[PDB]
Amino acid sequence: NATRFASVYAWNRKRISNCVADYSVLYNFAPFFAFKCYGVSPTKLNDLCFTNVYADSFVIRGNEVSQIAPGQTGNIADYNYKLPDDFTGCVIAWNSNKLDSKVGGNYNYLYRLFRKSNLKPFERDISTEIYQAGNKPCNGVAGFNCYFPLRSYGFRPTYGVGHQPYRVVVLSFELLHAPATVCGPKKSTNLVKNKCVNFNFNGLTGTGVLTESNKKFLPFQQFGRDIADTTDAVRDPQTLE
Amino acid sequence: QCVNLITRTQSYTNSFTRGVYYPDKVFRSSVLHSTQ
Amino acid sequence: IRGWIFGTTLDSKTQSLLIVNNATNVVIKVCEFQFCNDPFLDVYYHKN
Amino acid sequence: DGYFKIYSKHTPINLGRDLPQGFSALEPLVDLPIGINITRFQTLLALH
Amino acid sequence: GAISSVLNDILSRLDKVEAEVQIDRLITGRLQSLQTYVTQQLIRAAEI
Ligand SMILES: *[C@@H]1O[C@H](CO)[C@@H](O[C@@H]2O[C@H](CO)[C@@H](O[C@H]3O[C@H](CO)[C@@H](O)[C@H](O)[C@@H]3O)[C@H](O)[C@H]2NC(C)=O)[C@H](O)[C@H]1NC(C)=O
Ligand SMILES: *[C@@H]1O[C@H](CO)[C@@H](O[C@@H]2O[C@H](CO)[C@@H](O)[C@H](O)[C@H]2NC(C)=O)[C@H](O)[C@H]1NC(C)=O
Ligand SMILES: *[C@@H]1O[C@H](CO)[C@@H](O)[C@H](O)[C@H]1NC(C)=O
Ligand SMILES: *[C@@H]1O[C@H](CO)[C@@H](O)[C@H](O)[C@H]1NC(C)=O
């Protein structure tokens, strides 16, 4: 909920950290048209926590929301905002013509359609250098069939239908593998030891007995592990035990 | 303003065993672990 | 020795990164830096 | 893939030459979400 | 072929409709692993 969204050619990236991810107040604040998660179910996000979280943020024509799917290929996903096949996260999007579109047109949301090569996942190319889309070279701002970003898609309120500006945020988190910094709204209990319990540490549910270790995790380690890759030991996030 | 300084005279040496690093944020002990 | 310049072009046409380390802390920043040719850090006794 | 990762280690070493044929491992230091192309690098001297 | 080999990650992260499609990959490969072990043990037992 802020005045103007960033352009898709130069997508904004905020790091969410040191806070509680209560999503319920967002879902009851505003509707959305898209809500597609990958490597996670929306149902589970209450009992879960994330290592480092980034929101990728921009405004785009509603057709191109299809291009935000994991590793998909198309004009925005090849040259502007590629996300990988192994992206774990959620995509959320909603119509903005009630907020950003203008009856005289809006031209602030630049985008690109051509580049020298298909860019790498989560890389951004803000360079305004001219592109040789004609066979002969092009220099300065001019050139024979040459351009850099193309014209910003003109947004009018009544003009676009499935084709007006939609605001997009993509939450590109990692989970259950490191000291976590962004957790769901579920409250913690006290600890207990030497008794069988349904434990959950940073979202890592299981069933077992807990005991004090002799093991000496370095400050970067949250979980300790065995030959079957199951978690053998854990660092208690409320006290670092 | 800038000034050209800091001339270099490279030589070659043999990095015997150096530059191993903990590949992930996980604890493991008493094990031989294979990683790419 | 205090830190490193990393980048693709080093002349502001594309972004590039600095790591700078001093007697007390580290700064890390990625920007459209124009680097000249010999990047070095010029710490001095400033009388004033 | 758009992250710049640093690992590091201190090594106490005596008058036994340099770059020693023993063993040591680097701990993780920082994970920087920078999203930029690195192709080249340089290092900062700091003559006072 | 599952997203994790740890069966509790599947059960932490997904709901029933696609959790079961990941779990069944692990049921299939684990069950094949037992079928291999028991066949190998029957083959050795017949030599002993
Ligand atoms: C090493 O270089 C650092 C810059 O690259 C420099 O950091 C700067 O230090 C001062 C003093 O601590 C900070 O001043 C601010 O301190 C607080 C911040 O909340 C404010 O209340 C003050 O009013 C003031 O704004 C600078 O902000 C800080 N710069 C950065 C980018 O963090 C170190 O001081 C240098 N150390 C030495 C020994 O040279
Ligand atoms: C990262 O930066 C390098 C340096 O600019 C790029 O490498 C150049 O790529 C073009 C197109 O393939 C070639 O014409 C150049 O000769 C390459 N130069 C070098 C030194 O390799 C690289 O393509 C960039 N990567 C991305 C994904 O943009
Ligand atoms: C959302 O932003 C508008 C101004 O653009 C403001 O009036 C409104 O109070 C905000 N909503 C919340 C929940 O703060
Ligand atoms: C949680 O509260 C305890 C006191 O009950 C405190 O010692 C601890 O530092 C807190 N956890 C964090 C993450 O600060």
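The numbering of chain C matches Swiss-Prot: 101-148, in order.
Header entry for method reads electron microscopy, 3.1 Å.
For all residues, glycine too, the Cβ spot is worked out from N, Cα and C.
According to DSSP, C:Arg102 (variant position) is assigned to coil rather than to any helix or strand. Quoted from Swiss-Prot for the published natural variant C:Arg102 to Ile: In strain: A23.1.
In Swiss-Prot, a mutagenesis experiment is listed as C:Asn121 to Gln, annotated with the note Partial loss of biliverdin affinity. Neighbour list (C:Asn121 (mutagenesis position), Cβ cut-off 8 Å, at least 6 residues apart, same chain): C:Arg102, C:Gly103, C:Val127.
Quoting Swiss-Prot on the natural variant C:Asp138 to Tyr: In strain: Gamma/P.1. When secondary structure is read from DSSP and collapsed to three states, C:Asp138 (variant position) falls in the coil class.
DSSP assigns C:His146 (variant position) to coil, not to a helix or a strand. One natural variant named in Swiss-Prot is C:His146 to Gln, and its note says In strain: Omicron/XBB.1.5, Omicron/EG.5.1.
Annotation for C:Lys147 (variant position): no spatial neighbours, criterion Cβ-Cβ under 8 Å with sequence separation of six or more. Quoted from Swiss-Prot, the note on natural variant C:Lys147 to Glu is: In strain: Omicron/BA.2.75.
Proximity to chain D (Cβ-Cβ under 8 A) holds for C:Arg102 out of the variant positions C:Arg102, C:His146, C:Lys147. The distance from the Cα of C:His146 (variant position) to the Cα of C:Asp138 (variant position) comes to 23 Å. A simple way to gauge crowding: the CB of C:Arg102 (variant position) has 16 other CB atoms within 10 angstroms, across all the protein chains here.
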